Amino acid sequence: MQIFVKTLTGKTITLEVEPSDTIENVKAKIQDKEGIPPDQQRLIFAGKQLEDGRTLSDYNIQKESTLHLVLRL
Amino acid sequence: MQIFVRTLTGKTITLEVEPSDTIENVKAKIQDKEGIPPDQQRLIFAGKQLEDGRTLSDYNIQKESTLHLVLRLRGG
Amino acid sequence: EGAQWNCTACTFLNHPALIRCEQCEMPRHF
Ligand SMILES: [Zn+2]
């Protein structure tokens, strides 16, 4: 399935993911595509920060869902 | 019980619902009133997004409650 | 970070990092 990741400024990338993918895997994919290290990635969905150990399915993240990427420094 | 829906125009409509009603049933009523298909509707109540499959009572939705209708973004 | 904030358009409780509503893109009011 395809999900969207949007920066705080509204710029959007698209990812090919699986419901079983962990947030760690999604951050690794984002690092592969855009070069942003996972320790500097914070992902928000439904108002909450997502934890690396859970999967997209654990947060009810479905196809066409949008995650929000925040730079952590 | 009667609840209120803040529609896309800033207008508030009234619905007769039961605490046992599903979120889908409320979206179908909103579709009859406002012409927005349920799959493009998001319903927000007191800061909470309402999920399909749940009942109004699952969200402590009472008489005089106001839900906010949101057009479901295109994603991104 | 701060606490969550209610959207002034739809009331959704948003994360403190977001500058727009996650549901309707209404900008944060503060
Ligand atoms: Zn909103």
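Chain C is numbered as in Swiss-Prot, which gives 664-693 for the residues shown.
Header lists the method as X-ray crystallography, 2.0 Å.
Placed from the backbone N, Cα and C atoms, the Cβ positions cover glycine too.
Here the residue is the original one, but Swiss-Prot notes a mutagenesis experiment at this spot, C:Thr674 to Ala: Loss of interaction with 'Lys-63'-linked ubiquitin. In the three-state DSSP classification, C:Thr674 (mutagenesis position) falls within coil. Counting every protein chain shown, the Cβ of C:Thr674 (mutagenesis position) has 20 other Cβ atoms within 10 Å.
According to Swiss-Prot, the experimentally introduced change C:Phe675 to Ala is described as follows: Loss of interaction with 'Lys-63'-linked ubiquitin. Around the Cβ of C:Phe675 (mutagenesis position), the number of neighbouring Cβ atoms within 10 Å comes to 25.
In the shown protein chains, 20 other C-beta atoms lie within 10 A of the C-beta of C:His678 (mutagenesis position). C:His678 to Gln appears in Swiss-Prot as a mutagenesis experiment; the accompanying note says: Loss of interaction with 'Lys-63'-linked ubiquitin.
C:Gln686 to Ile or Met appears in Swiss-Prot as a mutagenesis experiment; the accompanying note says: Confers ability to bind monoubiquitin and polyubiquitin, irrespective of the type of linkage. The Cβ of C:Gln686 (mutagenesis position) has C:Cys670, C:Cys673, C:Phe675 as same-chain neighbours under 8 Å, each 6 or more residues away in sequence.
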Problem set entry | Candidates near ligand 1 among the mutagenesis positions C:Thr674, C:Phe675, C:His678, judged by a Cβ under 6 angstroms | C:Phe675
